[PDB]
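Peer 1: Right, I'll just put the structure down here and ask away after.
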Amino acid sequence: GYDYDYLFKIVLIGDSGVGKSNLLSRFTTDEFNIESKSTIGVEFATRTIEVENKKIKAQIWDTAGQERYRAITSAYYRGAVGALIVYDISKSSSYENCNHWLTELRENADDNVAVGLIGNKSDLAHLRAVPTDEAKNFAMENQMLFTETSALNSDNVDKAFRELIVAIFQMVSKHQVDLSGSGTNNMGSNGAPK
Amino acid sequence: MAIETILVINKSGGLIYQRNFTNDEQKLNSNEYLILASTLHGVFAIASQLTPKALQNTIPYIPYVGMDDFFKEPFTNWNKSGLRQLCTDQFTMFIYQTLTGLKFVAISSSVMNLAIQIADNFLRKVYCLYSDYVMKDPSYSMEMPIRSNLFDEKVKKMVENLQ
Amino acid sequence: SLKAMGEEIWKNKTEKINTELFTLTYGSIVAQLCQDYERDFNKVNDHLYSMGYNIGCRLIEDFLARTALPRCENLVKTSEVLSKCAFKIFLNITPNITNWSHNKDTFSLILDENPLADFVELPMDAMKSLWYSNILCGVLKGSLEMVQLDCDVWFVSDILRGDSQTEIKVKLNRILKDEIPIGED
Amino acid sequence: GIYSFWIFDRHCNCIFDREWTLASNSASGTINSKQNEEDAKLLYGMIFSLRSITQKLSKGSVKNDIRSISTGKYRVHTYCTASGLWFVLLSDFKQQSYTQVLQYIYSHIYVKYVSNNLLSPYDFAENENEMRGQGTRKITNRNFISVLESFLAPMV
Amino acid sequence: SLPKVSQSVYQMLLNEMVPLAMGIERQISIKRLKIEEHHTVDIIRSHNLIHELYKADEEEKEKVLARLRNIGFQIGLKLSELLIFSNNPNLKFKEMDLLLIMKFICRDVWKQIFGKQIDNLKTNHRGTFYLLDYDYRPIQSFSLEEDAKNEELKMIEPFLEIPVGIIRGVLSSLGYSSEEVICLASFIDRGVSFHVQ
């Protein structure tokens, strides 16, 4: 059937050409029967983990920037609870508007979100457009999880997703107690009197 | 008119309920329904933004669907710049947005304007069962699939009372 | 199903005589290529193929305009519609379907009569160097790719050179795709 | 009656787009320059996504395609030919499916005056790899536009 | 009556021996390519092949226009015997007059290629017979861009060199070689013109 317990939606946001979609395909189920990207914009991918003996279903919506869909993207951040700003260390002008993406996403997403920040294409570490310690600091006074992804090793990004779903889980972890259902008696022949 | 599959999607994209009624087939694996529901939310967003030189009254009635019933009087809708009904050869898809933002999708295996009139008086009677049997449910958190088992055979009786 | 609708299109279509025209026209434009090259015959096949391509690519939209047909995918459906409502609508003839392959791929297209080589006698210097009706391979190769297939066609034998029939051995090699409407962001 | 008329090719390009500013018997429009291309990208992606989800949801053997998409205000009407050439048409209410008119255009105007025109092409592509969605070219044939504005003009 | 095939494949065959004429002259052996069974064939299509005649060297264009009337010559002098077997009464081979074979051609050839008569015929009595038809059949469907109507008549001018050859062929069936010219000659209400020599 379906049988999962919770379902989160997590946007991937950034500038175009920073390498979000190639980052998405390697670590998660992909190319199921999705028509494509740009036909409607913002492709959807799914990931199924379990936390604390609860099953979690996560939908990742890699936002697409083409200027034409800018009005459409606003409506797609409505209700968005998990977030990931991706930036590349090779090019440098994405980091000038990474703060703008954070501002636009603090606006009209939820009451509270948990935004990660991830450096794609660390295979070109020598070509470092921005120092990692500055982005690490900018994550530190913005309450953000910070990652550096090789794009050739998927362990880092997979670890980031597991910890992000943990922090967003405890945030919404509704209290649960028990569903045991063992209390049985009263098998008589009913000498009733009304 | 007829309904063959209830789909209930969230106010934030991905679905919270679907139950194929007497489909007798599983063309789509359960996972696909999520990308279908998000695709319908996206094209419901896109069909707002294109509108021609317009910028200018959806009043249903009581047809006695389901056999006291749920309401008596003509009412209004809430979405104008948005997708309302798809029409194809095998099926016909109705959709109904509530005011709060909670879209209800009904796939219909009976094809070929009065189908809107009979359709939304069923899709509000599924909204009344939603607000009566899922909202008063402390095991049901917000933003979670509808894991209640009373909601299934409260709507199965009304749809087999239809068809 | 189909053969009723084929005669139904043979009741509202503009017609003219197939004798005394059109065999004249196709034979005149193969006599020009016979004399234009200057009596060489293995080159006229590779010009009539390249002319039949361009005449087939525009014919396919007329044929989809006359009869409302979906995009054919398997070689049951293309082989049914070519034998029943393409050649019947355009040329009043119908072929038959023999020599079927393994794995539903490559078939033959034996033509019973032929209103392109009709009443033509072919001279002795082209017994083993010419294909006469090789505008038909042009229209099939340039018409079947425009419903987003990809094929290959060739004549195998002909009545003019050989007692065996006129047949085209059409091969499915691959099916092309639909392309996604941008490269990327 | 008719707001707009559009064509889309196999290679994902809007090539004809008659818009009616005030509708009526006659109006102004057909400026691809004034964001008509942006509207075409939205119109195409909508019909491509719904055409993609119809083939996953289609039982039977002959798979179906979109016949109309309503909204609360207007309608979208489609005729998707097998050669990948899509007639979409945005209309009003109070009248049924325009599929007869939408195949009349294909059987008496497009094949009469574009595909059997042999001065101008049928591909409508300059012939590059920047023709996948990203190039813009228009047939613009004089007799085509005259009879196509002539025929739709009683439907105000 | 007779066995018949469809007009829409014949008219579309009849439109395009002019791309065949430039593909036979220019290709003596942006151009494209295709393949067959361990081969290739280099292809060029019609929109990028009539437009090589708007940029034509003058001996090349006049070398092409002999071939169009040569096609028309072969189909005319092959057509005339079968139209004789249709009926063709009451005329002779040397044929001392000319109007009785101009009554022949508009009623008997031009119905079998185009379905109607040459509806006007003017008689200069020294032997220059004007044959005028108003709506010529294969040029029912050709138009240029948004009011660029000057540059399309000189663009489309090879397409009238088939009925140069038709009336050369049906008169070389009756004896001799003549001299022919063409005109456009627009109508008076809702054109083309041919001479005799």
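Residue numbering in chain A adheres to Swiss-Prot, whereby the residues present occupy positions 7-200 in order.
Method on record in the header is electron microscopy, 3.8 Å.
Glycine residues also receive a Cβ, built from the backbone N, Cα and C atoms like all the rest.
Okay, these came from Swiss-Prot:
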- A:20-27, A:68-72, A:126-129: GTP binding site (BINDING)
- A:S27 to N: Binds preferentially GDP (MUTAGEN)
- A:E49 to Q: Cold sensitive (MUTAGEN)
- A:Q72 to L: Reduces GTPase activity (MUTAGEN)
- A:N126 to I: Blocks nucleotide binding (MUTAGEN)
- A:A141 to D: Loss of function at 37 degrees Celsius (MUTAGEN)
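Map the listed features onto the structure and describe their local environment.
Peer 2: Mapped onto three states, the DSSP output places A:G20 (GTP binding site) in coil.
Annotation for A:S27 (mutagenesis position): same-chain Cβ neighbours under 8 Å, separated by at least 6 residues, are A:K43, A:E49, A:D68.
Under the DSSP three-state reduction, A:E49 (mutagenesis position) is assigned to strand.
In sequence order, A:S22, A:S44, A:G47 make up the list of same-chain residues 6 or more apart from A:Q72 (mutagenesis position) whose Cβ falls under 8 Å from its Cβ.
Counting only same-chain residues six or more apart in sequence, the Cβ atoms lying under 8 angstroms from the Cβ of A:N126 (mutagenesis position) belong to A:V24, A:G25, A:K26, A:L29, A:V92, A:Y93, A:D94, A:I95, A:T155, A:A157. A:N126 (mutagenesis position) falls within a strand segment according to DSSP.
Listed in sequence order, A:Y93, A:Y101, A:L123, A:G125, A:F152 are the same-chain residues at least 6 apart in sequence whose CB falls under 8 Å from the CB of A:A141 (mutagenesis position).
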Peer 1: Near A:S128 (GTP binding site), which residues of its own chain have a C-beta under 8 A away, given they sit six or more steps off in sequence?
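Peer 2: In sequence order, the residues whose Cβ lies under 8 Å from that of A:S128 (GTP binding site) (at least 6 apart) are A:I95, A:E154, A:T155, A:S156, A:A157.
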Peer 1: Near A:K26 (GTP binding site), how many other Cβ atoms are within 10 Å of its Cβ?
Peer 2: 26
Peer 1: According to DSSP, does A:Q72 (mutagenesis position) sit in a helix, a strand, or coil?
Peer 2: coil
Peer 1: Per DSSP, to which secondary structure element type does A:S27 (mutagenesis position) belong, with helix, strand and coil as the options?
Peer 2: helix
Peer 1: From the recorded positions A:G20, A:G23, A:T69, A:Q72, A:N126, keep only those with a C-beta under 8 angstroms from any C-beta in chain C, and list them in sequence order.
Peer 2: A:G23, A:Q72
Peer 1: Here the binding-site residues are A:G20, A:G23; which one has the lowest number of other Cβ atoms no more than 10 Å from its Cβ?
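Peer 2: Among the binding-site residues A:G20, A:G23, the lowest count of other Cβ atoms within 10 Å belongs to A:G23.
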